[PDB]
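Take a look at the structure set out below.
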Protein chains: 2
Amino acid sequence: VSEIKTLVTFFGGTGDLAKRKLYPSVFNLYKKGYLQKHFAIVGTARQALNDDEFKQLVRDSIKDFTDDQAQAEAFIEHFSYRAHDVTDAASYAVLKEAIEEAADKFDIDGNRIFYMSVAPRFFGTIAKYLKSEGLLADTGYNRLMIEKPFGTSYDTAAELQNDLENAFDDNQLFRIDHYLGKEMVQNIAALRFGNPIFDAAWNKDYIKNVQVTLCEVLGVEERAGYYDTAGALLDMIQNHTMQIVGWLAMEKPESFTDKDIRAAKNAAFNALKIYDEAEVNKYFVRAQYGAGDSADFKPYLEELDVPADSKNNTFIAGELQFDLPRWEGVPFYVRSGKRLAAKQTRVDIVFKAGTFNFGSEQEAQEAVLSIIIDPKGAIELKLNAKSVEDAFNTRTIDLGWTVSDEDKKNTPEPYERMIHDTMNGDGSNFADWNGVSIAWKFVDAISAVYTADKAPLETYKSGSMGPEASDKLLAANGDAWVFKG
Amino acid sequence: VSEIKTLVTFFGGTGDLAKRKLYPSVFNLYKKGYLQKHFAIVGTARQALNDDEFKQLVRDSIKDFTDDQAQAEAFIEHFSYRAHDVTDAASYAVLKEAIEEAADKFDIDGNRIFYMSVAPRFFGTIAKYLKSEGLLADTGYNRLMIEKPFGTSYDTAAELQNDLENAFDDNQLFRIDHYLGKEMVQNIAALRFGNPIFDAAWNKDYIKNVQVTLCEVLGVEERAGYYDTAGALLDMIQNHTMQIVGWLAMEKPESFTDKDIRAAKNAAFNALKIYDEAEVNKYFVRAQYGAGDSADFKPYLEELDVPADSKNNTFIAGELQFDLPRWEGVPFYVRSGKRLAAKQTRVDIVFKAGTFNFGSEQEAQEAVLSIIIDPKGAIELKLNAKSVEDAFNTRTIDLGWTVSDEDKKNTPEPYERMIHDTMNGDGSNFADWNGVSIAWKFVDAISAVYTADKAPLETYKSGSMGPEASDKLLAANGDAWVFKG
Ligand SMILES: NC(=O)c1ccc[n+]([C@@H]2O[C@H](COP(=O)([O-])OP(=O)(O)OC[C@H]3O[C@@H](n4cnc5c(N)ncnc54)[C@H](O)[C@@H]3O)[C@@H](O)[C@H]2O)c1
Ligand SMILES: NC(=O)c1ccc[n+]([C@@H]2O[C@H](COP(=O)([O-])OP(=O)(O)OC[C@H]3O[C@@H](n4cnc5c(N)ncnc54)[C@H](O)[C@@H]3O)[C@@H](O)[C@H]2O)c1
């Protein structure tokens, strides 16, 4: 197959994500023959692990998924290491030598990718030095992969963006959003624009409400430290949920390129309504988990590292509105929570009921197109049909599909995908600045009301599907959740 | 449940259909509590089997599906018999006594149904005498159930209709069409008008071609006598196929009553194009089966009772055209044959491919909604989605549904249904004169070309899906059969 000529620099190349997913993903791209010879990987961090120590380190990350050891060694020989502090301007001149050397060794003409697997605060600095100290490639491309998260509010994200803008244009930036790399999420566009019946039905005339759900049965566990300040609202909503909602609410693009897709999504984001205090209390719900039945399921306030007066939200549910002609009056419901009934990520599109009367006992109900992302991809379609009774009557049936074993084994892990797209230079599966800015602006208005404590904090027995308020939020518009454990 | 007060007269009450399906169906309506007391069944034929002999006869038909024998006896006691020749005008006065007596015995105020399970030629006579000799009920209703077939051409069907019109209005007539009583066929309307996405897509803008298939793996066997003169063209096409095509091509009714449904179907039938000689040769295909591989599968011309110079068609395939705005240019393909690959009755709706380009290797294909009627009800929906590859690419997947065991056991057998609808007076599931007249007119133009031998007779190896000409007929419009064994 075609060879990818690139040189990748991993800032924080000895960390968890690095040796647990980054390195393995890069190995798969080698196994599939995409990376052959003209490529090199330059690890970097503070430790002065020498060139022999690094190789062993990588051999352990790509350990479990290798069988021909000779294949492993030949790959590992494309790695090099250099000790380096990201704040020290001169240290960069040392890195530049490691990079300019690896390039020469494998005749790599430019094409550099800088992966930042470091603390959020260092993002601005590294960007600044890459350009000033001359680590940027004179030929080919220069791309930056920014790890999560991108800011903690609109103000901070704006700062980050402005710093990055000094050296890179927005299209050269690749913010890593885990969920946007999931196979099933990339099917939403295929189903919609690939089948005219849905394509033409994707609007206010045929849909009654769209629902998005991010479920987790696990509690906070040892993640309490950071989680207590972020909560579901920033952990799952602001990033993952909004970017999935983006694929759903987007306009129909003039073409299927990153440029046009982004233009199509931004049209919806720019129509997203921002809430004031009253609206936040009417359209959103925040809750926190109590006890289940089992002592195994302890209340949030009894978890380790959790303050006994914490108002952190472990569950969020709300109604989004898009002031666009195609979405006039169509509610978009989202929900994310911990200690819920099950682990699952899915989209449920509820179509409007038909007005055609059969004179039957049970008249036509609402059809539903469910796209299941996690744990395993599935697509269900609930339709109206005839019941098996003597008198004519309707019922609903579910047509179903599921990913095959062959499909599941060939499915490219999210990181492998994101890394591969970046080498190709395809922002189709990445959130753009415009998208992120609006998402922050939207979430900030909610957080303002929470930090000020101007909304109640609901509670819910662990293992449930959330507080009653979740149901009442939908009941208000004559709606209800399709999924319920 | 509500009780059905009726008195049914079975002309030919000792025949096959009578004791093999008619009687059992009537027993089920008793088991389900619909028929309780104010009802009676008057058998009739030429044999003078006395009132005790008849009861035993019925006890054998409802034999295998009875367990509480006391339930059986109480039912059987509502039957009476009378010897009677249908040509003898005075014999009717004898029948009138059997009927007027049974009515008195169970206080049945009118509501009479006359089932004609006699030879086609007797239909006109019985109708005539029922009215003149006064067997018709003065109160309630008087309905006639006409068994298959209704005419053998337009001329003969017109004769029959005119004779029947002398005593009954068209709405009081109930022509028995086996296939129109099948559960799955009655689902076609539920799926279409019950789900706006299909409802709005049911036209020339979204569908590329509709396909209907009636398959049989069995040969002619001992049915050769009659079959050699009728063939597939009249055996399966004229009746079964056209009436299913009626449900598919129908307009959207102003309501869901028999009157409006029929008005909706007739709009399509009245737009059906009738072919001349050239068109018959371009749009239709007739074939006859040869040998398979196994001696078990003998050529048609070697079957018992088959003339060694017979040009009888054992397979028919053709393109129907509806000159209606909603069907402008949408081909309707039908096919019926013996000794084909499998036994199956199904409808395949092929939607047009999308014009949206993904720049992918495989661009969007045609979606397909398959409704499987026989052997067991199923609904499949082929849609475009994303393939599990590194580069973005589309593929097709099938969402599936199947009838459950509970559904299959509760499914009311076609005859039970037809008989039940007639007692209710619902022509929704029956073909009306207008529908039949056009079907005959359509088929006659084809037969004229066949009897004149102005079209070739194709051949096909038994077990196949038909002659190559079947494929070429669809290839011409850039189409192909969805099902293929
Ligand atoms: N918490 C979340 O929501 C979340 C979830 C998933 C992924 N992530 C990301 O996972 C990544 C975690 O990183 P990790 O697992 O690779 O490891 P890590 O935290 O252990 O440290 C990674 C590297 O940083 C280097 N380092 C530390 N300080 C340095 C400095 N002052 N100068 C130079 N190098 C320095 C260390 O030497 C090490 O090699 C982060 O980028 C985080 O954003 C975040
Ligand atoms: N061939 C097909 O395509 C087809 C398929 C399915 C059903 N059918 C129908 O099945 C039915 C078959 O009838 P059957 O199975 O009940 O039995 P059958 O042919 O044995 O005879 C039925 C009754 O007709 C009576 N009979 C005959 N001549 C009579 C006369 N001159 N006067 C009065 N009574 C007379 C006999 O006594 C008997 O009781 C037919 O109505 C046929 O149309 C046709």
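All residue numbers given for chain A refer to Swiss-Prot; the residues shown span 2-486 in order.
Each residue, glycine too, has its Cβ placed from N, Cα and C.
Swiss-Prot lists A:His241 with the feature active site, proton acceptor. The NADP(+) binding site feature in Swiss-Prot is assigned to A:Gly13, A:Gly14, A:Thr15, A:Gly16, A:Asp17, A:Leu18, A:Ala19, A:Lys20, A:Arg47, A:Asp86, A:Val87, A:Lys149; the stated evidence is experimental evidence. Annotation comment: Swiss-Prot describes A:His179, A:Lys183, A:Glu217, A:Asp236, A:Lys339, A:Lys344 as substrate binding site. Here the residue is the original one, while Swiss-Prot reports the published mutagenesis A:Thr15 to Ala with the comment Decreases catalytic efficiency toward glucose 6-phosphate. Per Swiss-Prot, mutagenesis A:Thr15 to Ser is noted as: Decreases catalytic efficiency toward glucose 6-phosphate (with NAD). According to Swiss-Prot, the mutagenesis experiment A:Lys22 to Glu carries the annotation: Almost loss of activity. In Swiss-Prot, a published mutagenesis experiment is listed as A:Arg47 to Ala, annotated Decreases catalytic efficiency toward glucose 6-phosphate. According to Swiss-Prot, the mutagenesis experiment A:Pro150 to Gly or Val carries the annotation: Strongly decreases catalytic efficiency toward glucose 6-phosphate. While the structure shown retains the original residue, Swiss-Prot records the mutagenesis experiment A:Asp178 to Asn with this note: Strongly decreases catalytic efficiency toward glucose 6-phosphate.
Annotated features taken from Swiss-Prot, shown on the structure.
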| residue | record | contacts (Cβ under 8 Å, 6+ apart) |
| --- | --- | --- |
| A:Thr15 | mutagenesis position | A:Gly44, A:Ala46, A:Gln48, A:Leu50, A:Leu58 |
| A:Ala19 | NADP(+) binding site | A:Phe11, A:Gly13, A:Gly44, A:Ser62, A:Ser118 |
| A:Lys22 | mutagenesis position | A:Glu414, A:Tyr416 |
| A:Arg47 | mutagenesis position | A:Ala84, A:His85, A:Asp86 |
| A:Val87 | NADP(+) binding site | A:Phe12, A:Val119, A:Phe123, A:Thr126, A:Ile127, A:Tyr130 |
| A:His179 | substrate binding site | A:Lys149, A:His241, A:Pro415 |
| A:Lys183 | substrate binding site | A:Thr346, A:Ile374, A:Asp375, A:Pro415 |
| A:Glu217 | substrate binding site | A:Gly338, A:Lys339, A:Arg340, A:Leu341, A:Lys344 |
| A:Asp236 | substrate binding site | A:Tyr228, A:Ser337 |
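Neighbour counts were taken as the number of other C-beta atoms within 10 angstroms of each residue's C-beta; across the recorded positions A:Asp17, A:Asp178, the minimum falls on A:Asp17. Under 6 Å, Cβ to nearest atom of ligand 1: this is the test, and of the recorded positions A:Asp17, A:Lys22, A:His179 it is passed by A:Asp17. Between A:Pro150 (mutagenesis position) and A:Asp178 (mutagenesis position), the C-alpha separation comes to 9 Å. Between the alpha carbons (Cα) of A:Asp17 (NADP(+) binding site) and A:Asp178 (mutagenesis position) lies a span of roughly 17 Å.
Between the two most distant C-alpha atoms of the annotated NADP(+) binders (A:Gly13, A:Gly14, A:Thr15, A:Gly16, A:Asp17, A:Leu18, A:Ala19, A:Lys20, A:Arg47, A:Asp86, A:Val87, A:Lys149) there are 21 Å. Largest Cα to Cα distance within the recorded substrate binders A:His179, A:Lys183, A:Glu217, A:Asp236, A:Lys339, A:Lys344: about 21 Å as a whole number.
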